[PDB]
There are 2 protein chains.
Amino acid sequence: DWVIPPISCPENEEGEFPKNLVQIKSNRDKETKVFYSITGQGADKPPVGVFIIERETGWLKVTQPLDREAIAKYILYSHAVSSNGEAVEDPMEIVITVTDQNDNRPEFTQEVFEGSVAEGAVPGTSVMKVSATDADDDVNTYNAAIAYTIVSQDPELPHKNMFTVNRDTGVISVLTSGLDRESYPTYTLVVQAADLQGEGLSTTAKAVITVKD
Amino acid sequence: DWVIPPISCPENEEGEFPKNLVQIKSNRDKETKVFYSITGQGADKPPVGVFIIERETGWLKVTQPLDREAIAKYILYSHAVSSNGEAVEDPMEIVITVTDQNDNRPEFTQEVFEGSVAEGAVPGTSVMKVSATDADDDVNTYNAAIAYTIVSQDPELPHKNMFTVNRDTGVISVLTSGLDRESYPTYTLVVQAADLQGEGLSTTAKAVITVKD
Ligand SMILES: [Ca+2]
Ligand SMILES: [Ca+2]
Ligand SMILES: [Ca+2]
Ligand SMILES: [Ca+2]
Ligand SMILES: [Ca+2]
Ligand SMILES: [Ca+2]
């Protein structure tokens, strides 16, 4: 069957407010003068006044930019009251969904990750995992699709690239041979996480790897 | 009962196109992949491509600025077809109404109106009528609500204001005494018509009045 989807409104809208969303209507507006109102969170309950309805025309409007990450869905109820003061409809549920924009940058779950690896570990050996989260919409967009990279390694010995990271999982592995605890007991890697599959907003953190016997 | 009003779109919209109007949906999109299309005048029939629908999301959009005075109402039908090629809904009627903007100036139905009046006619005597039309929406707005005025009179004798016009009807009447055929056999009046009850767009024409015995 054909059905009516929730009203959709993108977050972070700019320009002239308020903005029309949709017109609601009671077909009793034929017999009497009808006045429309809305109730619910976002209307008369917190956050108050985010949405309003024009009492005589039935035009539902949004008055401010929205934030999906604050509230992703609103449930309101419309009311219809004649000029003589009687409700001429049962209140009608109205659903509004807020659509996503890429406005949150990824964040590593810690500033410094620690791991260790045996000096004799064969190339390919998994050492540790770095992890980042992204508040944007991972279900319907790539705004939270994170790619992990290694930005730098200190020291750059015995080779510049002793390790590699899984672009999707943040698991760091031994890339080449030569780890040597006596010479270089510790490595500090700067790792990067970036959304839009690596092309978007980005953040960095450190991974400190202790070489063991 | 609560009912669904036609989609409303203001004429002469500016900025980024296309613009979203509303999202339609088949709840069979649960069982199979659904592809949406629209037919009708404004879609696949002239004017072609004014409205389109995004095949996978169901978002109906308008691609150009509209002109209420060209077309004030569109009737389209939406279709729903599975990826395997069967229609999964009966086509649904979709109505779009175009809302008015004050973009037509009034026009007198002729460039020169002619009338005559007996020189002895008492003040108040109705002489002639000027008439203007306005293509904008006279039902729902004041965009075609015309006010008539007299801009000038030639000659300005025996008095500057021998006549007056009904602001609403354009009927011109004798305002004062002194008309005298031998002295001033003819008057040329410039009359004005302006919408928004006199405050809006305006045009002028002439009224030529012959004084009779
Ligand atoms: Ca946000
Ligand atoms: Ca993001
Ligand atoms: Ca977001
Ligand atoms: Ca127009
Ligand atoms: Ca007009
Ligand atoms: Ca118009």
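What you see of chain B is 157-369, where the numbers are those given in Swiss-Prot.
The backbone N, Cα and C atoms fix where each Cβ goes, and this holds for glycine too.
In Swiss-Prot this protein carries:
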BINDING   B:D259  Ca(2+) 2 binding site
BINDING   B:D259  Ca(2+) 1 binding site
BINDING   B:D290  Ca(2+) 3 binding site
MUTAGEN   B:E172 to P  Adheres to and takes up L.monocytogenes InlA coated beads
MUTAGEN   B:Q220 to E  Increased affinity for L.monocytogenes InlA. Greatly increased affinity; when associated with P-172
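Projection of Swiss-Prot feature records onto the structure.
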| residue | record | Cβ within 10 Å |
| --- | --- | --- |
| B:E172 | mutagenesis position | 6 |
| B:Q220 | mutagenesis position | 13 |
| B:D259 | Ca(2+) 2 binding site | 14 |
| B:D290 | Ca(2+) 3 binding site | 22 |
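For the residue listed as 'Ca(2+) 2 binding site', the nearest neighbour among the listed recorded positions (B:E172, B:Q220, B:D290), judged by C-alpha distance, is B:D290.
Residues from the recorded positions list (B:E172, B:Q220, B:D290) with a C-beta closer than 6 Å to any atom of ligand 4: none. Between the CA atoms of B:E172 (mutagenesis position) and B:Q220 (mutagenesis position) there is a gap of 9 Å. Taking CA atoms as the reference points, B:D290 (Ca(2+) 3 binding site) and B:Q220 (mutagenesis position) are 24 Å apart. Screening the recorded positions B:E172, B:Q220, B:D259, B:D290 for a C-beta under 6 A from any atom of ligand 5 leaves B:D290.
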